[PDB]
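So the structure is just underneath, and the comments pick up after that.
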Amino acid sequence: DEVX
Amino acid sequence: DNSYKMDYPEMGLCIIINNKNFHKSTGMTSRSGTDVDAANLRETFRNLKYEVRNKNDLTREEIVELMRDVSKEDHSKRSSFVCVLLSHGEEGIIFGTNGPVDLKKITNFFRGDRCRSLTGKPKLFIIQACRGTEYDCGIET
Amino acid sequence: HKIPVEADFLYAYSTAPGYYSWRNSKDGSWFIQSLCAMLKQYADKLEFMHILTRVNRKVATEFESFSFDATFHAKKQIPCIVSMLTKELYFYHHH
């Protein structure tokens, strides 16, 4: 899970 | 008269802008997994009979150019228009590989008075991008 | 005899104003994963706002971030449907  | 007319010869275009790699200056890391999104969307809208056009790693200038050109096409025989943006972002902003572009600049090309062949037809913008740096910690249910 | 120039637009945002949006390196973004799934399952029947409402529920209930960095761990997300549409939208037509 990574953000943006 | 409660539903949009969707029986034109073509459902319409589905423009997918898939930005994965950005210039260092932006400080944005590679958007791992975005290709999965792009492929999924392509198949999903193909099934809905949309004319899908995928574009990868566009600079902010290229995004604007693409949008301008697409808005200048004759959409008379198309029932609707769909644009999917996959990239980094901030509130009201989408990122080209080299910097920010105001979303308003992109959507303005399709205003009811600037793209007459789409007047009265649904114009959908699907946006996968951040809108700030706040986290939602949620609440137990 | 005229309509607003801003009418007939639908902005399906992956997240609420001011918030981060989540993307899984292997499965894709939570929002797009859910959007495509709901379109595949319901586009032959449900009106678009109702499909997007199911997308909101799917993202809100089935996803929670997992990270070795406690700062990015156990986070949630809710999409944001912004509609200036003037009619119901169905991705099919009744001959």
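Indices start at 1 and increase along the chain as displayed.
For this deposited structure, the header notes the method as X-ray crystallography, 1.7 Å.
Cβ coordinates are placed from backbone N, Cα and C, and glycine is handled just like the others.
Annotation note: C:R23 (mutagenesis position) sits in a strand segment as assigned by DSSP. Record note (Swiss-Prot) on the mutagenesis of C:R23 to A (Swiss-Prot position 207): Abolished ADP-riboxanation by C.violaceum CopC.
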Under 8 Å by Cβ from C:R23 (mutagenesis position), counting only residues of that chain that are 6 or more apart: C:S29, C:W30
